[PDB]
Amino acid sequence: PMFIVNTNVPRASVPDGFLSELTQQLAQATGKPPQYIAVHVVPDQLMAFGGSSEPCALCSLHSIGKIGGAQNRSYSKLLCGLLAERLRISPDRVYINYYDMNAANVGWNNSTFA
Amino acid sequence: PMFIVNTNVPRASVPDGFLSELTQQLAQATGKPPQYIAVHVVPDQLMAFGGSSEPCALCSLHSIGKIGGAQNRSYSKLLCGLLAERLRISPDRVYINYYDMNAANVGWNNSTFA
Amino acid sequence: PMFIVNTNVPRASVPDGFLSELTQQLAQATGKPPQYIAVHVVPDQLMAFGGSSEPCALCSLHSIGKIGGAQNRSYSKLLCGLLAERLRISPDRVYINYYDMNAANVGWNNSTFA
Ligand SMILES: *C(=S)NCc1cccnc1
Ligand SMILES: *C(=S)NCc1cccnc1
Ligand SMILES: *C(=S)NCc1cccnc1
């Protein structure tokens, strides 16, 4: 699993523990060891959401499996909660695109997971 | 709909009003209300297109529906036209990836759109 | 084909010529002309892999075809090798997401491909 957040929140507003918190929470949510989880936060972005430049986030969650209708609804609550508390983003200004990756289409360690 | 532009054009070259213009032009193109539209512009990027560092862009349009053969041609004309007029990027140094997202795979406000 | 690498290594760690090399090597690997190859390198990112901040990368390769089981293994070996030799990123701290794009879903030069 790989989680990416793109936001107009300033860099100084991103807590130093946020990547570790996300790692850990996503391990619990997906049932995967934290070692497998990658997280990426991109602050200071030129963005608008609904025509407004109030705090917002455009995010992606990729996983080989563990993606689906009910799971994604659950992830949205987890992730909106974390973004709300730690980045002070309203949950209605967050989009999360979910990608169920085929193992043959994820490279790692000189090969793929297939 | 969510539109992202990644470009090597410098930040000072992005006009005031660009994000608003994109929002408005996308609302017209897609028929979706501007409240649901997100736009994200990322200048000053280390990029090459065709081995050259002349102005270029790599973009993405995600939408739940409103993606398809003729629609995407229309969008490419619109969006390359904006990049050319506003950012002075040649249309032949732009790629736009189009993604027709399943509503179950788009999270927003503590749920998905399914 | 379009290749994007996001990394926590610093910009000064990216060697002169890296985007050229990537262009060249990807042309060789995909068989596509270099003119159509786009590369994008994003250093100095706020990242974690497995909860560690040691050098890592999150990458994407998009191509209209030339994506598949064996191909992707080959590309992973290539690209992990480059990131290791050039950017001193361990291969086991790189993920590469591969995307086989439908030509109708790729915009370029005011239109889309087929
Ligand atoms: C998230 S995409 N993790 C990739 C992965 C999956 C299974 C085992 N190891 C890494
Ligand atoms: C762009 S991805 N807008 C989101 C959306 C689209 C259609 C219906 N509801 C939300
Ligand atoms: C990479 S996505 N290159 C795009 C492309 C592919 C084939 C022919 N022309 C452009």
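Numbering of chain A is taken from Swiss-Prot, so the residues present carry the numbers 2-115, in order.
For this deposited structure, the header notes the method as X-ray crystallography, 1.6 Å.
Note: Cβ is positioned from N, Cα and C throughout, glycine not excepted.
Per Swiss-Prot, these features apply:
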ACT_SITE  A:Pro2  active site, proton acceptor
BINDING   A:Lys33, A:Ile65, A:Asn98  substrate binding site
MUTAGEN   A:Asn111 to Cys  Causes formation of interchain disulfide bonds with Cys-81 from another subunit
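The separation of A:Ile65 (substrate binding site) from A:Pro2 (active site, proton acceptor), Cα to Cα, is 7 Å. For chain C, the nearby recorded positions by a Cβ gap under 8 A, listed in sequence order, are A:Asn111, drawn from A:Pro2, A:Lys33, A:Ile65, A:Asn98, A:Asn111. Counted within 10 Å of its Cβ, the other Cβ atoms near A:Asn111 (mutagenesis position) come to 16, all protein chains included. Checking the recorded positions A:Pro2, A:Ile65, A:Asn111 against ligand 1 with a 6 Å cutoff on the Cβ atom leaves A:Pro2, A:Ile65, in sequence order.
Chain B has a C-beta under 8 angstroms from the C-beta of A:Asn98, taken from the recorded positions A:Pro2, A:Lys33, A:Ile65, A:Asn98, A:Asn111. Between the CA atoms of A:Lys33 (substrate binding site) and A:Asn111 (mutagenesis position) there is a gap of 21 Å, rounded to the nearest whole number. The Cβ of A:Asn98 (substrate binding site) has 19 other Cβ atoms within 10 Å, all protein chains considered. Of all Cβ atoms in the shown protein chains, 24 besides its own fall within 10 Å of the Cβ of the residue listed as 'active site, proton acceptor'. A simple Cβ count within 10 Å picks out one of the binding-site residues A:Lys33, A:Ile65 as the most packed, and that one is A:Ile65. Under DSSP, A:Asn98 (substrate binding site) is assigned to a strand (E or B) in the three-state scheme. Across the annotated binding residues for substrate (A:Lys33, A:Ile65, A:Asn98), the two most widely spaced Cα atoms sit 20 Å apart. For A:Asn98 (substrate binding site) paired with A:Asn111 (mutagenesis position), the C-alpha to C-alpha distance reads 27 Å.
The CA atom of A:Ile65 (substrate binding site) is located 17 Å away from the CA atom of A:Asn111 (mutagenesis position).
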